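What follows is a set of notes on a single structure, which appears directly below.
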Amino acid sequence: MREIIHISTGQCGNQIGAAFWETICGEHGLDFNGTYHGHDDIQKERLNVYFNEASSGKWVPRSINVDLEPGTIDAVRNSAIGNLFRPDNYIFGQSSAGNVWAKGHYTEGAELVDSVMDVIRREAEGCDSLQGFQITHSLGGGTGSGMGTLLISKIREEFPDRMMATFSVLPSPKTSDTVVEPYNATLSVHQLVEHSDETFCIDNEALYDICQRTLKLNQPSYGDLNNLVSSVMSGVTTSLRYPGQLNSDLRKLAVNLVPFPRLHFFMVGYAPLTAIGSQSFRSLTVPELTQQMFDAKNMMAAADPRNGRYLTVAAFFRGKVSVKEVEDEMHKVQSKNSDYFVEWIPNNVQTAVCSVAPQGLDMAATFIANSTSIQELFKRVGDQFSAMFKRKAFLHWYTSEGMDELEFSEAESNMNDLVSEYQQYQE
Amino acid sequence: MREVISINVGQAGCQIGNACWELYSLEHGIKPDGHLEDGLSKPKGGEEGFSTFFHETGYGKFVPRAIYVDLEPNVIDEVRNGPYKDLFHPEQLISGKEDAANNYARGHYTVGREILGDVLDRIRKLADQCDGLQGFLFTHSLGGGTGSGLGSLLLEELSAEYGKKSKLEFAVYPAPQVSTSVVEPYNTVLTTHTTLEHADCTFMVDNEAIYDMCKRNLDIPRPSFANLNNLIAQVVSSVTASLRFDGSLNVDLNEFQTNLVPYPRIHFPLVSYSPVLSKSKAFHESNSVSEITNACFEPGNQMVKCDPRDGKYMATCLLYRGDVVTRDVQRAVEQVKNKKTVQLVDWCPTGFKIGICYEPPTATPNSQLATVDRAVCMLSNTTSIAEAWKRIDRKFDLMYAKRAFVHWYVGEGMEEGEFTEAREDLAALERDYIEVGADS
Ligand SMILES: Nc1nc2c(ncn2[C@@H]2O[C@H](COP(=O)(O)OP(=O)(O)OP(=O)(O)O)[C@@H](O)[C@H]2O)c(=O)[nH]1
Ligand SMILES: Nc1nc2c(ncn2[C@@H]2O[C@H](COP(=O)(O)OP(=O)(O)O)[C@@H](O)[C@H]2O)c(=O)[nH]1
Ligand SMILES: [Mg+2]
């Protein structure tokens, strides 16, 4: 379908969400005050993908921002980007989650769960074109991993046939913001794969590299990192937002990008990376994008895929791009680098030409695939999950809520099984 | 016989159909709005044909008897916002809503069945308007399941509905070396069963082969589906040519059943087409039908990724358009037989259906293929064909062995036994198809 709800949760969800709508509104042109600026058919016949034609032609997106920290929304509705969101969608309350996966929903967070379902239910009725639910949060974040994970299960009961897209941000196994980041991530996957259908891997540490290597940025910031993720979220939708020679869809992804059920983790990869200053000495062409998409340095997951093995890649070129420009370049990668692609697929390529182009560039393309090296990202969380809590440290905070030690052990056994799924299915 | 109804299913099918209708209106002097313009001669719009493709209007706004079927609104919207908006009755543009994705379990069933009631009644009303109704002409893809699976159901329904009209089916196949969809072997193989048992004559087109021709014969640096489809449209228009225009040797649509189909099965002719000349060359070029005829056997003009030289000759058809002498094409054929390529099997012993249509070829402004005063369309049941089946069957095998993607079909109305049976029928065809050539 076309009408899709973009749910937001967690301290990072609203941040990435603010930059998300900032880019979506720039494509078809839409002022933050809700004024129409499309030119014209392509920027008018596909405006209901996220907005609604309210009174006086005032367009407002469909997003339910939820968080237990009222101090976060204050820095959005007050400053720029605020008139778009409707005040009735704001659902916030005191105090907070406490940077823990238990209290985030198992106790305190269970109070607002009844209010979030009420707003999402009413919007679902009026929207005669529901398809899925786009969620953006952190895998180890407090309100993101706790209240965000439980929300996926509630929506799964009332919307089983509907899809469920998530943009979780994996932790950094080197520069962690909080010591209780890996622990909260072990419990989020316990219910994520048991409800959601597709989840993208994002790592902030992997962004600082491309920001200083390609973009040539010395001091990145959260305001800039969200732009990179916004380009990915806005890329897997152009087919549904604008016509093209081969319009893909979120459903077509799982039918191809997901071989077997127990495998929802993807590896994003936007391209080309516009280098500040060094963008004029380049030639935007398809052969140049293929060399950057498959580059292990541009991964945002970002385990080295060369060490592992690809499964089903996918590209979404934009702008002035033909059909053979991709089928040829993408096919050459299947020969010289055949050792990295498995044979039982067998075709390891998937295209989806669009029509329009992103603002500021003449052509763009993303990269999404399932590499066998994703298991490495889970081993880092599994080792820290057990090596740190081997002596029962920082565990009384979670057991005091009500969860028993048995509940935390089952979460580790599931992750250990996922690592084996990538060997059956030999690497 | 007289009438023919066109059916487009899925995006690729619709895109190709667009090209065909553009082309047909060009040939008959019909403007983008219909009406008329003028419509005209002998037999431009008509005199008969039309009506053959276009429905007569008491105003002159002629209406293409075409039905567009899709599950994705976007494709049809393109059509509805295109320059040919006025060539279609709006109620012939059967827009869907929720896609079947990719797809067959939904396409031939859980989603597709929800619009067929409308589709079939559309057809029935149209068919009642028609006289004779010699056949239906399907245009679709065997890649995505809407074109494959939905198209399949619709085909079946018309064989049940009538079962006596000619069922043509122009099907686009996956290139053996490259494709845009991972589960395509399932979406293709799962329908070989039904096209086998419900189409009377299928055509197999490979995009890759055509792209080769575009890059090489037409000198195209950057091919496009628009160009590719224009080529296909021209091929389709010739099938067909003598059902609209005057010809020395007129070919009935049923003619192909009589000439190309020796057994109930085997109905999968290859197409080839020439002259394919870029505008830059059509000055140096100037030739006889004997040379054009040679080009038709040349692998470079096959529009299908297989080796006709490997295969043996079963019945074939050479349709000619424009300024063509019947003696000369007989001479040309004789010379071709003497090449001893596509060894003529004893079973024919020769079987060259010659069709001679007086109407010169034409190209729309969207094609850079030069217009010519004569052209040739070739059809053939040459035994090279089973290799295409083998290719896709190996892809099917690897996947199915691990199952993997089977999940997406079984989980929504299917059974693994169905996948097994589809494979078995395909395998059976490879065998039978080989045996009738293998014997001599
Ligand atoms: N010649 C030609 N081939 C096309 C065209 N469009 C698509 N194809 C080919 O047909 C197949 C694509 O089918 P899709 O567009 O994915 O699907 P569909 O058959 O329209 O139906 P769905 O899967 O339900 O969308 C591929 O093998 C393409 O290479 C076209 O305009 N011309
Ligand atoms: N890319 C990105 N990551 C963020 C942003 N904000 C927090 N993060 C990441 O999210 C993790 C922290 O979780 P947090 O969002 O504070 O959790 P919550 O707010 O309690 O749900 C860290 O790994 C951060 O790098 C952001 O705006 N962009
Ligand atoms: Mg389609």
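Header says: electron microscopy, 3.7 Å.
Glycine too: its Cβ is placed from the backbone N, Cα and C atoms.
According to Swiss-Prot, the feature GTP binding site maps to B:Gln11, B:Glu72, B:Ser141, B:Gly145, B:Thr146, B:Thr180, B:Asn207, B:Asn229, an assignment based on similarity to another entry. Taking all protein chains in view, 27 other C-beta atoms sit within 10 angstroms of the C-beta of B:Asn207 (GTP binding site).
There are 22 other Cβ atoms within 10 Å of the Cβ belonging to B:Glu72 (GTP binding site). Look at Swiss-Prot and you will find B:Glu72 tagged as Mg(2+) binding site, backed by similarity to another entry.
Annotation of the published mutagenesis B:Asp252 to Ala in Swiss-Prot: Poisonous alpha-tubulins that cause lethality. Microtubules do not depolymerize; the original residue is retained in the structure shown. Residues within less than 8 Å, Cβ to Cβ, of B:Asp252 (mutagenesis position) and separated from it by at least 6 positions along the same chain comprise B:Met1, B:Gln134, B:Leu243.
The mutagenesis experiment B:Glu255 to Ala is recorded by Swiss-Prot, whose note states: Poisonous alpha-tubulins that cause lethality. Microtubules do not depolymerize. Residue density at B:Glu255 (mutagenesis position): 18 other Cβ atoms are found within 10 A of its Cβ, drawing on all protein chains shown. Secondary structure at B:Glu255 (mutagenesis position), as computed by DSSP, is helix.
Taken from Swiss-Prot, the feature active site applies to B:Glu255.
A Cα-Cα distance of 25 Å separates B:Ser141 (GTP binding site) from B:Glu255 (mutagenesis position). Listed in sequence order, the recorded positions among B:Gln11, B:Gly145, B:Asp252 whose CB lies under 6 angstroms from an atom of ligand 1 come out as B:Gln11, B:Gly145. Proximity of the recorded positions (B:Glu72, B:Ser141, B:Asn229, B:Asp252) to ligand 3: a Cβ under 6 Å from the molecule is found for B:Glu72. In sequence order, the recorded positions from B:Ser141, B:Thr146, B:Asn229, B:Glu255 that place a Cβ under 8 angstroms from a chain A Cβ amount to none. Under DSSP, B:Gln11 (GTP binding site) is assigned to a helix (H, G or I) in the three-state scheme.
Site extent for GTP: among the recorded binding residues B:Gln11, B:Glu72, B:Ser141, B:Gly145, B:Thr146, B:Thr180, B:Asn207, B:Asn229, the largest C-alpha separation is 22 Å. In this structure, the C-alpha atom of B:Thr146 (GTP binding site) lies 30 angstrom from that of B:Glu255 (mutagenesis position).
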